[PDB]
Amino acid sequence: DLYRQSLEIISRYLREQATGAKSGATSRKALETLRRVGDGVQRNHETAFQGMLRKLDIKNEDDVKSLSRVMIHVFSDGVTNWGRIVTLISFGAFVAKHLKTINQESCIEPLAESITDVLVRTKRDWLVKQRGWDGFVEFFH
Ligand SMILES: CCCc1ccc(-c2ccc(O)c(C(=O)O)c2)cc1
């Protein structure tokens, strides 16, 4: 399933980003790709992400769910490309790091489920057309 596969990759990435500690072939290769591209993306948007995180004040699970409802509407507006999808997942990694920092580690998995919901609920057909995670891997390399 698209949702299950997406969640496996996204949860693994957010958790390893937060703790600093690390279809299996596709999932493995997508995670590796995401480690490489997500790194440049997080650094490129660092100040912006910090600013957004500040205003949002995400400190518990309810806040995570609250933010996801708004993200769904924003992400569904405008163009769709892999770079924007990586940007969404990178913001998720950024938030995940913040949650670990403030000792709210229990919120990381719900955040991963919310980021995956944002992605799959709004871009399911685009993802299927682009060949899912295999498409992702092929696109970057
Ligand atoms: C009140 C603001 C809540 C909010 C915060 C962040 C986002 C966000 C993050 C990364 C993204 O890549 C995109 C996007 O691509 O649209 C959108 C959307 C809404």
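All positions are counted from 1 along the displayed chain.
Note that Cβ sites are derived from N, Cα and C of the backbone, with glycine treated the same way.
Taken verbatim from Swiss-Prot:
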| type | residues | note |
| --- | --- | --- |
| MUTAGEN | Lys22 to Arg (Swiss-Prot position 194) | Reduced ubiquitination |
| MUTAGEN | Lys29 to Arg (Swiss-Prot position 208) | No effect on ubiquitination |
| MUTAGEN | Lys55 to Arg (Swiss-Prot position 234) | No effect on ubiquitination |
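All features noted in Swiss-Prot, drawn onto the structure.
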residue	record	Cβ within 10 Å
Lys22	mutagenesis position	9
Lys29	mutagenesis position	19
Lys55	mutagenesis position	6
Based on DSSP, name the secondary structure state of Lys22 (mutagenesis position): helix, strand or coil.
coil
Can you go through the mutagenesis positions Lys22, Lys29, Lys55 and pick out those with a C-beta less than 6 angstroms from ligand 1?
none
Calculate the distance in Å between the alpha carbons (Cα) of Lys55 (mutagenesis position) and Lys22 (mutagenesis position), and round it to a whole number.
30
